[PDB]
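Contents: one structure, followed by commentary.
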Amino acid sequence: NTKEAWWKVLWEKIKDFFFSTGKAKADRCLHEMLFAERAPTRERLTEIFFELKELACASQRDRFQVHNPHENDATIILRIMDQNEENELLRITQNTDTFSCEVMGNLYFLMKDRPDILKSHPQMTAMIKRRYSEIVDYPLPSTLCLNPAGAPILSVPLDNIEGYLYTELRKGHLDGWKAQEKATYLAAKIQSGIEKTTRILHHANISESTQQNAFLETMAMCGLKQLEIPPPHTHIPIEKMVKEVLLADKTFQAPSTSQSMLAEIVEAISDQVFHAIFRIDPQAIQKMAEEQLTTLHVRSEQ
């Protein structure tokens, strides 16, 4: 045994929360989370939390609770309680600029990341607050926070989006739309990555062939298949879904860079919503697609 003092004490108390093969995995989770060479990203922080919840038996799943203190959207906390709800075993808080984690009441770390979905825009900041959504069993983008340079901070909520899922809850039962959105969204991401890397690498003559080979190859690795002809129109995608709930607020500003800023906002919220649902990072996929294109190309060099 080479565990930490607070780890052994935590494990001895959480240990029985998981079945057979499940504890070896929940053990590596914890390790990545609090005892690795470095602290996880906040996004990776939240994932690990649910991998644990998902790994624990249903009996102990009510032990994994998440809420916004006094409905204070600016902050969110995830935690693992004890049987008699006697105190907190693991506490994770996430504010607007930092996030921390406590183990048995001990502060293990406070990291500071740079939440700004409008990175490509200097004179503009925008973050995304969020609250737990049991329809996806994960926190999802609750409200969008903007901070222009010349006007007060905007707090346009986006809780209407969760509705599109509740309305689909009882209908052609959303379980189906997930198979659609998953392929549509991801394949589109794979295509952007392709066209993107091709532009910057324009000086390199990357055949339209390789371009298609990469697209089919990454689609294959992800397992999904293309059958979007046509996209059963009676299906409102996440983008259109979010584009809606936005304009639904008198947010509408006439300063100027809109076609680019509004398209970015949308893409950031959609990605996260999407990630909230499928627990897949749409950007991670776009990257592996970009790497496929380059890897294939350098292969056709010989």
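Just so it is clear, chain A uses Swiss-Prot numbers, and the residues here are 21-274, 280-327, in order.
Per the header of the entry, the method used was X-ray crystallography, 2.6 Å.
Backbone N, Cα and C define each Cβ position, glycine as well.
Annotation of the published mutagenesis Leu130 to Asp in Swiss-Prot: Loss of interaction with host PLEKHM2. Fails to induce host endosomal tubulation; when associated with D-131; the original residue is retained in the structure shown. Record note (Swiss-Prot), mutagenesis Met131 to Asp: Alters interaction with host PLEKHM2. Fails to induce host endosomal tubulation; when associated with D-130. The unchanged residue is displayed. Experimental mutagenesis at this site is recorded by Swiss-Prot as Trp197 to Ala, annotated: Fails to induce host endosomal tubulation; when associated with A-201. Listed in Swiss-Prot as a mutagenesis experiment, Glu201 to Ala is described as follows: Fails to induce host endosomal tubulation; when associated with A-197.
Structural mapping of features recorded in Swiss-Prot.
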| residue | record | Cβ contacts under 8 Å, 6 or more apart |
| --- | --- | --- |
| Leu130 | mutagenesis position | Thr118, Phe119, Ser120 |
| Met131 | mutagenesis position | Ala59, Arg62, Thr118, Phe119, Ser120 |
| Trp197 | mutagenesis position | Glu188, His255 |
| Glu201 | mutagenesis position | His255, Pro257, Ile258, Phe299, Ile302 |
Mapped DSSP class for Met131 (mutagenesis position), helix or strand or coil: strand
C-alpha separation across unresolved stretch of 5 residues from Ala274 through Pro280, Å: 5
DSSP three-state assignment (helix, strand or coil) for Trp197 (mutagenesis position): helix
